[PDB]
Amino acid sequence: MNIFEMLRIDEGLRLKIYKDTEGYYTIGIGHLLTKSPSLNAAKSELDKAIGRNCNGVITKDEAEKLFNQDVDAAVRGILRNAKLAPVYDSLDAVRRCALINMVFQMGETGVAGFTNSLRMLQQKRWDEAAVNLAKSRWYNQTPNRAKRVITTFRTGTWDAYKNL
Ligand SMILES: [Cl-]
Ligand SMILES: [Cl-]
């Protein structure tokens with residue numbers, strides 16, 4: 001298991017523009033296009049991202065390319081972030097993926113707001129962090145996903161993803 005497989009399971013893959021759980025225009029493997037309620041804005045963002053006239057549809061290779069860009073961006077983003085980098089550096093490999101997962105979903109800003117959970121993770125207080133992590137909108141809005149990521153931080157294993 002690795003971060004790509006992990007996110008591929010959490011985000012799914014759709015080749016046509018679609019609305020994510022928040023009702024935002026998205027495509028491929030969780031690639032957010034825009035927060036605007038406008039589909040044209042979405043299609044425009046799509047063409048710009050891909051570099052051609054897509055009319056709201058992309059190929060699997062195009063999806064995978066965006067995905068490669070998005071994961072790189074997330075890691076790079078974490079590494080650049082004063083609040084996140086130290087946590088990331090403190091973690092083992094599997095748990096690093098769980099952190100990447102959150103940043104991919106909520107953005108570096110959002111995750112950086114989990115101050116308390118972050119301190120806990122840094123301190124390696126797995127159970128306590130897991131409880132804190134669950135007291136969030138994130139958990140209440142996307143519980144199955146949150147549970148998987150949380151279980152990952154708690155255990156340091158892929159068990160939450162094995163069998164999916
Ligand atoms: Cl809550
Ligand atoms: Cl969910």
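The deposited model was determined using X-ray crystallography, 1.9 Å.
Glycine too: its Cβ is placed from the backbone N, Cα and C atoms.
Feature annotations, courtesy of Swiss-Prot:
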ACT_SITE  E11  active site, proton donor/acceptor
ACT_SITE  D20  active site, proton donor/acceptor
BINDING   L32, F104, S117, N132  substrate binding site
MUTAGEN   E11 to Q  Complete loss of activity
MUTAGEN   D20 to C  Nearly no effet on specific enzymatic activity
MUTAGEN   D20 to E or Q  Loss of 99% of enzymatic activity
MUTAGEN   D20 to A, N, S or T  Complete loss of enzymatic activity
MUTAGEN   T26 to H  Facilitates transglycosylation more effectively than hydrolysis; covalently bound substrate
MUTAGEN   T26 to E  Complete loss of activity at neutral pH; covalently bound substrate
MUTAGEN   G30 to A  Almost complete loss of enzymatic activity
MUTAGEN   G30 to F  Almost complete loss of enzymatic activity. The enzyme is destabilized by 1.5 kcal/mol
MUTAGEN   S117 to I  500-fold decrease in enzymatic activity
MUTAGEN   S117 to V  50-fold decrease in enzymatic activity
MUTAGEN   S117 to F  10-fold decrease in enzymatic activity
MUTAGEN   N132 to I  5-fold decrease in enzymatic activity
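Its own atom aside, the Cβ of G30 (mutagenesis position) has 20 Cβ atoms within 10 angstroms in the protein chains shown. Taking each Cβ in turn and tallying the other Cβ atoms within 10 Å, the top scorer among the mutagenesis positions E11, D20 is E11. Of all the mutagenesis positions given, namely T26, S117, the one with the smallest number of surrounding CB atoms inside 10 A is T26. In space, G30 is the closest of the recorded positions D20, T26, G30, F104, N132 to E11 (mutagenesis position), judged by Cα positions. The recorded positions near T26 (mutagenesis position), taking a 10 angstroms Cα-Cα threshold over the set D20, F104, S117, are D20. Reduced to three states, the DSSP call for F104 (substrate binding site) is helix. A simple way to gauge crowding: the CB of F104 (substrate binding site) has 27 other CB atoms within 10 angstroms, across all the protein chains here.
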